[PDB]
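Structure below; questions to follow.
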Amino acid sequence: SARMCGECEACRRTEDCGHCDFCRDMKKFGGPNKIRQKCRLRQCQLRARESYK
DNA sequence: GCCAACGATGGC
DNA sequence: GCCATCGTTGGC
Ligand SMILES: [Zn+2]
Ligand SMILES: [Zn+2]
């Protein structure tokens, strides 16, 4: 992907942390789905927008 | 330039 | 049709 190196810790992570702002936004964590980004811990360390990590 | 919010769509 | 999560935008 443009935003995934597929090779760092973040990219290999399969489990949302459930605790960050992005996770708390998610439907599966009871959130309003207004932000719509991946878990902070799954934000590619190389390729993600710097503000997402 | 940032970012909260949202439109878009590939993949299922 | 839905979902995950991307790129875009308007307001600051
Ligand atoms: Zn998280
Ligand atoms: Zn990565």
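Residue numbering in chain A adheres to Swiss-Prot, whereby the residues present occupy positions 165-217 in order.
Using the three backbone atoms N, Cα and C, a Cβ is placed for every residue, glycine included.
In case it helps, Swiss-Prot gives these features for our protein:
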MUTAGEN   A:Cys169 to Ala  Complete loss of DNA binding activity. No effect on localization in nuclear speckles
BINDING   A:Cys169, A:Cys172, A:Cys175, A:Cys208  Zn(2+) 1 binding site
BINDING   A:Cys181, A:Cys184, A:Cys187, A:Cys203  Zn(2+) 2 binding site
MUTAGEN   A:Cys208 to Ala  Complete loss of DNA binding activity. No effect on localization in nuclear speckles
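If you look at the structure here, what lies around each of the features I listed?
Proximity of A:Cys169 (mutagenesis position) to non-local residues of its own chain (separation of 6 or more, Cβ distance below 8 Å) is seen for A:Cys175, A:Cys208, A:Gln209, A:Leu210, A:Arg211, given in sequence order.
All protein chains shown were included, and the count of other CB atoms within 10 Å of the CB of A:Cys172 (Zn(2+) 1 binding site) stands at 15.
Within its own chain, A:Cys184 (Zn(2+) 2 binding site) has A:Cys203, A:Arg204, A:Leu205 as residues 6 or more apart in sequence whose C-beta sits under 8 angstroms from its own.
A coil conformation is recorded for A:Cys208 (mutagenesis position) in the three-state DSSP classification, outside any helix or strand.
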List the recorded positions A:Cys169, A:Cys172, A:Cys175, A:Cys184, A:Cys208 whose Cβ sits under 6 Å from any atom of ligand 1, in sequence order.
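The qualifying recorded positions are A:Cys184.
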Across all chains shown, how many C-beta atoms besides its own are within 10 angstroms of the C-beta of A:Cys203 (Zn(2+) 2 binding site)?
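Taking all protein chains shown, A:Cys203 (Zn(2+) 2 binding site) has 20 Cβ neighbours within 10 Å.
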Do you know which of the recorded positions A:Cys175, A:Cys208 has the most other C-beta atoms within 10 angstroms of its C-beta?
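Of the recorded positions A:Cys175, A:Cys208, the highest Cβ count within 10 Å belongs to A:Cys208.
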Quick check: which same-chain residues outside A:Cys181, A:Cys184, A:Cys187, A:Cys203 lie with their CB within 8 A of the centre of the Zn(2+) 2 site CB atoms?
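Filtered neighbour residues, in order: A:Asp180, A:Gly182, A:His183, A:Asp185, A:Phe186, A:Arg188, A:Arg204, A:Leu205, A:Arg206.
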